[PDB]
Amino acid sequence: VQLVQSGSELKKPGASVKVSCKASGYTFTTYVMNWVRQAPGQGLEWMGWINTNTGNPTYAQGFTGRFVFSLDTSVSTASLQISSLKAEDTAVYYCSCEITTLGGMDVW
Amino acid sequence: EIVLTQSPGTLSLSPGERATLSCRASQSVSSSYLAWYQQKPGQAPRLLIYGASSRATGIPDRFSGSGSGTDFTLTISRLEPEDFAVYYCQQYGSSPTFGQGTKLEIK
Amino acid sequence: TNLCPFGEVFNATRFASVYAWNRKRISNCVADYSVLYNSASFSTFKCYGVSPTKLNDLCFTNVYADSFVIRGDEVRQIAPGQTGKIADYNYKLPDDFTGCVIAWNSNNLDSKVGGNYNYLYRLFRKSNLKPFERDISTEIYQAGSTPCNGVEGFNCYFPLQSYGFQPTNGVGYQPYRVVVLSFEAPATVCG
Amino acid sequence: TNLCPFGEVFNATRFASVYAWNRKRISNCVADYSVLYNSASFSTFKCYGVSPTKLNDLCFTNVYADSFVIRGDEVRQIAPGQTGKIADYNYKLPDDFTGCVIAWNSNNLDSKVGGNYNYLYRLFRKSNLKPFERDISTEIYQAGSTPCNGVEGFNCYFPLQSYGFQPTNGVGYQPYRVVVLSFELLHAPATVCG
Ligand SMILES: *[C@@H]1O[C@H](CO)[C@@H](O)[C@H](O)[C@H]1NC(C)=O
Ligand SMILES: *[C@@H]1O[C@H](CO)[C@@H](O)[C@H](O)[C@H]1NC(C)=O
């Protein structure tokens, strides 16, 4: 099992950005992919998750209206798109797996 | 238990023609445990299809499986001389059970 | 004198595969068992070593709530002294088991039309599991003398398969949500 | 619309030996199963293939109330797919059993101070019992190549032994009254409901 994300992104405010999250080793539509945000000097902050079978995304409060989880099952690739970038959205963004509610957040 | 009913008991066709062997299960059954085997006169059986539609390695394209639920069919697209043998089907719950066998001979 | 969070285990929206089974620890709370028992929505509710209607008047130092999803034909294996792929290679109860097992049909919640391959079971292992053992190992299983080194092929298979749960499956082949309550110093779980 | 005689089985003054178990045949009556399980008088009330609370809302063609006496240690064996001397040589439940097993301690009723040897089990038999087989044959068990001809001695023993129930026995060595309710099916018409 492996997760490899895309490269760093510099953008102006109001721009947009799309991060990718390739996987390898297992069956991509078997498990859930969720996203976590770590701003400078803050803790981890859970953003949400997308069902890899049905496509149904779930956004925790605060990441609604400008963030889009998406998938491309042709390349086992998760993506994170942010519209209308603000200065405060500056952070590290992690994609991560969920074996189960138990094995939740095992691979990063 | 699971009980398997092959039809017909004896299927007669000439070389070239297409063979449709039937296997019938006494109750609803998972397509993930159903295999087909070939037995030439005096030889140990050969695994042909496993799961429900997957060719075991070494088995040519002319063989092809199908089915779900309670009816499943082995299909030999174009018969060849070495395909005239008896064919059995397997299902499996707590333990394996087989079918009665279909003899395939020259018409 | 807080209540026990059973509703968080049973009524949980999603469960875990049987090979990576869940274990919730219950302590410092009160529990009404016959309310779960009078619920009459379960297909199996069988205890061992004690009675379901006498449960309310008892205490234990700790109670463990184990939950997973198996297949209708395999519920019979979640019992002491049982054999099979689930009993041997996924979840085993000790012969001196003194708890309860609970299950109900969950075809409505856990089966997708194309196929819900989210739930998995262990199929290939070299020896049975100890009582209450948990094996999450995904090492390639070696059936031949030649070793595998994380490469599938002949004599080298993935030790895990997926349940194929479709709504049109046979009842025995449908998914059943299972919960196990183990019973076990001063006591903190009473009624 | 008559009520079932479950009281006649459960509340019966004297029970049977386990090798010679009873089959009261229940037919043509209404059964309130929920009256039985909320009794909370049983140390074992473990069904299989059906839910105790959902039982009231059901019907069957024939209900078979099997009842016998064993020790508490052996109560575990009154289950599908068990081994042991009771499960193998006295009373065997099928691996497709679909009924209930009910048990309660009977040391007050079924134990005498000097020792009550009325109850018995089968200790020697050449092969396991078929499901729901009753074996009442008292034939001298042959252990050697030399036949017995109804004369005890070496390699020739009485097939039956006696439970030794004393009020001072260990709780597992104490008597437990068992009632086994076996449920059939439809196709044929039903006679027992709730
Ligand atoms: C699950 O939810 C239903 C509906 O609210 C409720 O009736 C039931 O008691 C709940 N189960 C548990 C174990 O709390
Ligand atoms: C046995 O007798 C007691 C005392 O009358 C009664 O409460 C109980 O219900 C009876 N049991 C059955 C199975 O009828």
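Residue numbering in chain D adheres to Swiss-Prot, whereby the residues present occupy positions 333-526 in order.
Header entry for method reads X-ray crystallography, 4.0 Å.
Yeah, the Cβs are placed from backbone N, Cα and C, and that goes for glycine too.
These features come from Swiss-Prot:
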- D:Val483 to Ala: Increased resistance to neutralizing antibodies (MUTAGEN)
- D:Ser375 to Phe: In strain: Omicron/BA.1, Omicron/BA.2, Omicron/BA.2.12.1, Omicron/BA.2.75, Omicron/BA.4, Omicron/BA.5, Omicron/BQ.1.1, Omicron/XBB.1.5, Omicron/EG.5.1 (VARIANT)
- D:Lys417 to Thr: In strain: Gamma/P.1 (VARIANT)
- D:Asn440 to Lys: In strain: Omicron/BA.1, Omicron/BA.2, Omicron/BA.2.12.1, Omicron/BA.2.75, Omicron/BA.4, Omicron/BA.5, Omicron/BQ.1.1, Omicron/XBB.1.5, Omicron/EG.5.1 (VARIANT)
- D:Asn460 to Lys: In strain: Omicron/BA.2.75, Omicron/BQ.1.1, Omicron/XBB.1.5, Omicron/EG.5.1 (VARIANT)
Among D:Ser375, D:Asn440, D:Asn460, the one of these variant positions whose Cβ has the fewest neighbouring Cβ atoms within 10 Å: D:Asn440
Chain C neighbours, filtered from variant positions D:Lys417, D:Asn440, D:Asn460, Cβ-Cβ distance under 8 Å: none
For D:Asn460 (variant position), the one of D:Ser375, D:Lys417, D:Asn440, D:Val483 that lies nearest, given that the recorded positions are compared by Cα: D:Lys417
Same chain, 6+ residues apart, C-beta under 8 Å of the C-beta of D:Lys417 (variant position), given in sequence order: D:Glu406, D:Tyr453, D:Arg454, D:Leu455
Rounded to the nearest Å - Cα separation of D:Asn440 (variant position) and D:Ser375 (variant position): 15
Residues near D:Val483 (mutagenesis position) in space but at least six apart in sequence (CB under 8 A): D:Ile472
